[PDB]
Amino acid sequence: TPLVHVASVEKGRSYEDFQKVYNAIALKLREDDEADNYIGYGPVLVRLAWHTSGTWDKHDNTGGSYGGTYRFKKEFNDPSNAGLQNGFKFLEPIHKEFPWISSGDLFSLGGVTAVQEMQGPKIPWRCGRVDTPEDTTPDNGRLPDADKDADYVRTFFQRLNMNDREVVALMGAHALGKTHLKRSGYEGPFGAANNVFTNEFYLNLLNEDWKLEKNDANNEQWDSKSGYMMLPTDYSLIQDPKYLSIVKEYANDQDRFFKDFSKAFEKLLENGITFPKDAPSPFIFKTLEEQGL
Ligand code: HEM
Ligand SMILES: O=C1O[C@H]([C@@H](O)CO)C(O)=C1O
């Protein structure tokens, strides 16, 4: 039997405590509005949560969000994580304000807060991740390659126990922010609204005119007449006929896309964690806007 990670709620903490940590991330998001040319820290926090979760292997329960291992040099220096140090740095003063929260809880809560605060769906979220030692840090190379096709994508995500719908849903996070040539070898915004969470990823894939080109690091990307880009793995969602059908469904139903993404994103952030029968129910946090804050 693989490793077992039992959710253990930070001693004495309840929903109100975590709503505070959320509110502090949310306030700071509002505050550092100007970053990445007025994109903000929203997207990088969404990406930080996915990457700290996306090391999971279903086969042996190694990696995943539970251990908060990104805080160790091997994981924070992962070439795939280039840039994410900004997300870490952003969450640093949050963690000094709320030092009782585990690292895994913080990184994953950062992703939740970012989505909700960019007008994304509500993402139920559970506390109880527990910091694990350095020797538990997963090796580099577990996050995906961008220069690949649909067959790669489908296989890759099987290791995260994600099916076709879950893959297409999670990839709509590429409505957010942009690629940076210095970080990934790709350059450009994915779409128009860079820090507002919509189903624009699917609509753009279908409606724009894309042209495959070599960028300034000699990597291939799909470039639109409108000035957007897609990764080869992004564009594969319309080259594969099963993916294409789901792309069309999300392009044509914002509510279903929100619903599906919420489920898949909670699932991604919870993979590898055992929650006790007596654990609290997932928390649905209020936005600042819903609190009047
Ligand atoms: C086939 C799978 C995926 C590949 C190959 C991939 C690859 C990439 C690359 C190369 C970048 C640009 C990094 C940079 O230069 O700043 C990027 C950005 C981003 N990714 Fe993905 N990604 C994948 C799936 C996902 C998923 C599942 C999520 C979250 C649910 C996600 C969220 C993001 C976000 C928010 C950004 C923009 C961050 C920013 O603006 O700094 N990606 N992705
Ligand atoms: O959301 C984002 O945050 C980082 C930026 O803040 C780094 O300074 C980034 O790349 C985004 O698009």
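Following Swiss-Prot, chain A residues are numbered 69-361, in order.
Header entry for method reads X-ray crystallography, 2.0 Å.
Just so it is clear, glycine is given a Cβ too, placed from its N, Cα and C backbone atoms.
Now, the feature entries from Swiss-Prot:
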{"type": "ACT_SITE", "residues": "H119", "note": "active site, proton acceptor"}
{"type": "BINDING", "residues": "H242", "note": "heme b binding site"}
{"type": "VARIANT", "residues": "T120 to I", "note": "In allele 2"}
{"type": "VARIANT", "residues": "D219 to G", "note": "In allele 2"}
- Query: At the level of the C-alpha atoms, what whole-angstrom distance separates the residue listed as 'active site, proton acceptor' and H242 (heme b binding site)?
  - Reply: 14
- Query: Does DSSP give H119 (active site, proton acceptor) helix, strand or coil?
  - Reply: helix
- Message: Using the alpha carbons only, what distance in Å do you get between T120 (variant position) and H242 (heme b binding site) once rounded?
- Response: 17
- What is the number of other Cβ atoms found within 10 Å of the Cβ of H242 (heme b binding site)? 24
- Note on the structure: Counting other CB atoms within 10 Å of each candidate's CB, the least crowded of the recorded positions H119, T120, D219 is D219
